[PDB]
Amino acid sequence: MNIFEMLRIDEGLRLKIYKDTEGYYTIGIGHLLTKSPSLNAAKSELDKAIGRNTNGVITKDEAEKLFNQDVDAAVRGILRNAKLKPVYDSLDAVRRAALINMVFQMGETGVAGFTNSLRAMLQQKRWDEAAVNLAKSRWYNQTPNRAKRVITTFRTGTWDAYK
């Protein structure tokens, strides 16, 4: 498996505008449109990204294109961020993928604040206390099963959680 397969699972694929866990307007593979309650705003943002006049419905191909752009963005956010680049650089392909998923979901800022818990999770002594911290984030509380899966991946460096 890889990052793509991983998010497709966690995000699912949706061709009509939907609302995430925070009730925000979203489409395709976890592509957030806007934080406003203006469906029009969402639509407008959509047609913009897409080009065409979508009416809030896109194709699997369009969704997939947005998906590839979004994964690239996450990677760049990581590499531009002073706290995460070094972590990333040193990681193996599986823990890189977990880290990308976090950024994908919560943004570079959110993730960078946990840098120390991340590095701690990677030690042998009390690595679990570090895991616990993230459990408490607003993250986990919103999407607890996805948080476990991702954290498990990040700790183990295997795909067991996927399974």
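Heads up, residue numbers simply count up from 1 along the chain you see.
Determined via X-ray crystallography, 1.9 Å.
Even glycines carry a Cβ here, placed using N, Cα and C.
For the published mutagenesis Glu11 to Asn, Swiss-Prot gives the following note: Loss of 84% of enzymatic activity. If you draw a 10 Å sphere around the CB of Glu11 (mutagenesis position), it holds 20 other CB atoms from the protein chains shown.
According to Swiss-Prot, the mutagenesis experiment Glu11 to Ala, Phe, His, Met or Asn carries the following note: Complete loss of enzymatic activity.
Quoted from Swiss-Prot, the note on the mutagenesis of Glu11 to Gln is: Complete loss of activity.
Sequence annotations record features per position, and here Swiss-Prot assigns active site, proton donor/acceptor to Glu11 (among others).
For the mutagenesis of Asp20 to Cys, Swiss-Prot gives this note: Nearly no effet on specific enzymatic activity. The structure shown keeps the original residue. Non-local contacts of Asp20 (mutagenesis position) by the CB criterion (under 8 A, 6+ apart in sequence, same chain) comprise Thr26, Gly30, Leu32. DSSP assigns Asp20 (mutagenesis position) to coil in the three-state reduction, placing it in neither a helix nor a strand.
The annotation that Swiss-Prot gives for the mutagenesis experiment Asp20 to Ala, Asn, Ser or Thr reads: Complete loss of enzymatic activity.
The active site, proton donor/acceptor annotation in Swiss-Prot covers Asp20 (among others).
Here the residue is the original one, but Swiss-Prot notes a mutagenesis experiment at this spot, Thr26 to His: Facilitates transglycosylation more effectively than hydrolysis; covalently bound substrate.
Mutagenesis annotation in Swiss-Prot: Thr26 to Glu, described as Complete loss of activity at neutral pH; covalently bound substrate; the structure shown retains the original residue. When Cβ atoms from all protein chains are considered, those within 10 Å of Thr26 (mutagenesis position) total 20, not counting its own. DSSP gives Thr26 (mutagenesis position) a strand state.
For the mutagenesis of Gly30 to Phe, Swiss-Prot gives this note: Almost complete loss of enzymatic activity. The enzyme is destabilized by 1.5 kcal/mol. The structure shown keeps the original residue. With a 10 A radius on its CB, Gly30 (mutagenesis position) counts 20 other CB atoms from all the protein chains.
Among the mutagenesis experiments that Swiss-Prot reports, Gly30 to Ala is described with the note: Almost complete loss of enzymatic activity.
Using a 10 Å Cβ-Cβ cutoff, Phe104 (substrate binding site) registers 23 neighbours. DSSP classifies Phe104 (substrate binding site) as helix under the three-state reduction. Here Swiss-Prot flags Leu32, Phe104, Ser117, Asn133 as substrate binding site.
In Swiss-Prot, a mutagenesis experiment is listed as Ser117 to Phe, annotated with the note 10-fold decrease in enzymatic activity. There are 18 other Cβ atoms within 10 Å of the Cβ belonging to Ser117 (mutagenesis position).
A helical conformation is recorded for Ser117 (mutagenesis position) in the three-state DSSP classification. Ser117 to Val appears in Swiss-Prot as a mutagenesis experiment; the accompanying note says: 50-fold decrease in enzymatic activity.
Quoting Swiss-Prot on the mutagenesis of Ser117 to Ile: 500-fold decrease in enzymatic activity.
Counting every protein chain shown, the number of other Cβ atoms lying within 10 Å of the Cβ of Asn133 (mutagenesis position) is 16. The secondary structure of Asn133 (mutagenesis position), as reduced to three states from DSSP, is helical. Among the mutagenesis entries in Swiss-Prot is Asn133 to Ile (Swiss-Prot position 132), noted as: 5-fold decrease in enzymatic activity.
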Assigned element (helix, strand, coil) containing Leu32 (substrate binding site), judged by DSSP: strand
Entries of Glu11, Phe104, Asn133 which, being recorded positions, have CA atoms within 10 angstroms of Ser117 (mutagenesis position): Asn133
Alpha-carbon spacing, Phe104 (substrate binding site) to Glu11 (mutagenesis position), which is rounded to whole Å: 10
